[PDB]
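What follows is a set of notes on a single structure, which appears directly below.
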There are 2 protein chains.
Amino acid sequence: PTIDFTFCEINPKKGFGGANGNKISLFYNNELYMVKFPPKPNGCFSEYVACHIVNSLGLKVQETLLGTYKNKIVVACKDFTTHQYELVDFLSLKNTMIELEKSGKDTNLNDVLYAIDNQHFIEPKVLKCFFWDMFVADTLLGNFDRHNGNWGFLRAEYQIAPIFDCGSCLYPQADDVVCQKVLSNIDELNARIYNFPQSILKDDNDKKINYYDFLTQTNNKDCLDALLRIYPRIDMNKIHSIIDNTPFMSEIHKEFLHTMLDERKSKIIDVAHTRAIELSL
Amino acid sequence: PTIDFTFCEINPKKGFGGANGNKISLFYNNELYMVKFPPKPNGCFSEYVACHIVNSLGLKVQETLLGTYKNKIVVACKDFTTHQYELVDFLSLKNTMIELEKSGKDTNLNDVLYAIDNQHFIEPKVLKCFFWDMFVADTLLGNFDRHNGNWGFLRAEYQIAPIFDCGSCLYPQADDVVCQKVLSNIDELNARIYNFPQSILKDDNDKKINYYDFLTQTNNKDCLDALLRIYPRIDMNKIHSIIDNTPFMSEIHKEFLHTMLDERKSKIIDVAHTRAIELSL
Ligand SMILES: Nc1ncnc2c1ncn2[C@@H]1O[C@H](COP(=O)(O)OP(=O)(O)NP(=O)(O)O)[C@@H](O)[C@H]1O
Ligand SMILES: Nc1ncnc2c1ncn2[C@@H]1O[C@H](COP(=O)(O)OP(=O)(O)NP(=O)(O)O)[C@@H](O)[C@H]1O
Ligand SMILES: [Mg+2]
Ligand SMILES: [Mg+2]
Ligand SMILES: [Mg+2]
Ligand SMILES: [Mg+2]
């Protein structure tokens, strides 16, 4: 039916960072979880769905289960910093890049790129391939916050940590009234495709990078390679199924995402991929 | 004489967090330090000086060393997450307090206290005494950024992590031109006491807490117990010693502190401490 975490054993000797909603440690089927709570003045859903799409993409993602916790809908992310594994995020790494007078929190794309090539945790080709793999995923999903504290490495010395924190994908602000507006108006819809959301990663002019523009204009062989690579792993029939099998989501929402994913896939990915394909030899 | 870190062996497999500038892991004297660089739109001094003052108050603090790399002036912090020790900040810990539907990054004082009473990493009373300890030293050093991410615990389970990131203390935005301006204009010296810095922490109404006002009107026995506890360790000669003995510091700057420290010492600490005593009986 639907999971319920309410009674599972909490682990009180563990906490989690991040500035959106609380989270606690707890066992489920003999495994530990980080259980994100929603904030309130709907990213629990983005987090579950987005990740499951990333999985279907053959990329290493955190396991995610919708469930209830004391009358609050909750996303449970399997915990990958157990068994004596520690997470160091990219931020902390970029902070070692002292020859750039810019701080690790900074998301200017070129610097981020530079640090990848200059870091010594992971073979820079592996790391660079991952990064763009992730950027494509993020493109499809509309991740508006893949900052340097939203990916990283596990140490026991290092390996890439599974993609996490996709709570910022797929329109977390959208509610049934918004889903409604957009679905009934191509103009609105378009604004949520070309203009916004934008990547948290910046150009050398300090603007957030535009998903559509960037991807349909890049000559970065690394970004282009990763398109040609992930494009085939994309399976709309599955992605829609992930959406259909989302546990609490209203129906109106469910079809907002259906539409939105088809559109993103078609007006950004398809297009960019198609050009990507055309640049060979 | 003075220390050049410039040629010391760097550890290309550890990084560090924080928004304010780069840092790298290197061996000095056979040991890891975290070496913090200055951002360039002065804090390396604040850190060094502030930690040596904290130490002299008898509190457990990171050891600081002031050196040069490549003509940079840089502060070295003895790394305390070597030997399997993993640092975990209060913020994550506060993030688990799901009952207050506020996040683990918000610095509302009451919420913070609640988390102290209700967390299972440290015996609560001990931590309530630490927090308060630190608050007092911050009052002395004038810390405007003691955020839940700026203190925490250590584990291989928990012990309190030595006070770190005190680099936001002791007027870091002030330069030789500012020091002069303050050193002359009394009205200017006044407000860097009665007006700011203010603590990052907050009251129920959202406003940040005024060091002076709070310190001299509060009936929180735990804050006051802290005052009485700490006051007798304030060694004004040793402190001015610490200022005179600072390695690259300019003299106008050296004295800006001397002044500024006497000022906070007598204008807040003394006054508040006096009221404390009289408080019993
Ligand atoms: N599956 C996981 N296992 C262990 N630690 C995790 C996991 N997922 C996240 N974390 C850690 O917990 C912190 C909070 O998780 P995260 O999903 O990033 O929360 P968030 O509030 O969405 N982060 P953000 O929005 O970028 O400030 C992350 O920064 C990681 O350090
Ligand atoms: N002595 C130490 N040993 C090991 N780790 C440390 C040490 N000091 C600080 N750290 C860690 O590395 C980070 C260093 O940043 P720190 O200098 O403490 O604050 P900052 O760089 O000013 N950023 P912030 O406090 O977020 O505004 C801290 O957040 C800790 O996680
Ligand atoms: Mg995060
Ligand atoms: Mg997020
Ligand atoms: Mg810090
Ligand atoms: Mg600081």
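By Swiss-Prot numbering, chain A shows 2-42, 52-166, 171-295, in order.
Heads up, header says this was done by X-ray crystallography, 2.9 Å.
Cβ coordinates are placed from backbone N, Cα and C, and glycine is handled just like the others.
In this view, A:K37 (ATP binding site) is surrounded by 25 other Cβ atoms within 10 Å of its Cβ, with every protein chain counted. The ATP binding site annotation in Swiss-Prot covers A:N21, A:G22, A:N23, A:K24, A:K37, A:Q72, A:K88, A:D89, A:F90, A:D179.
Looking at Swiss-Prot, you'll find the mutagenesis A:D155 to Q noted as follows: Loss of kinase activity. Around A:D155 (mutagenesis position), the same-chain residues at least 6 positions away in sequence with a Cβ under 8 Å from its Cβ are A:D179, A:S182, A:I214.
Sequence annotations record features per position, and here Swiss-Prot assigns Mg(2+) binding site to A:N160, A:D179. Cβ neighbour count for A:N160 (Mg(2+) binding site): 21 (other Cβ atoms within 10 Å of its Cβ, all protein chains included).
A:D179 to Q appears in Swiss-Prot as a published mutagenesis result, with the remark: Loss of kinase activity.
Straight-line distance linking the Cα atoms of A:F90 (ATP binding site) and A:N160 (Mg(2+) binding site), rounded to a whole number, equals 14 Å.
Cα spacing between A:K37 (ATP binding site) and A:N160 (Mg(2+) binding site): 15 Å, rounded to the nearest whole number. Taking every pair among A:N21, A:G22, A:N23, A:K24, A:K37, A:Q72, A:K88, A:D89, A:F90, A:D179, the residues recorded as binding ATP, the greatest CA to CA distance is 19 Å.
With the fewest other C-beta atoms within 10 Å around its C-beta, A:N21 stands out among the binding-site residues A:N21, A:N23. Separating the Cα atoms of A:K88 (ATP binding site) and A:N160 (Mg(2+) binding site) is a whole-number distance of 16 Å.
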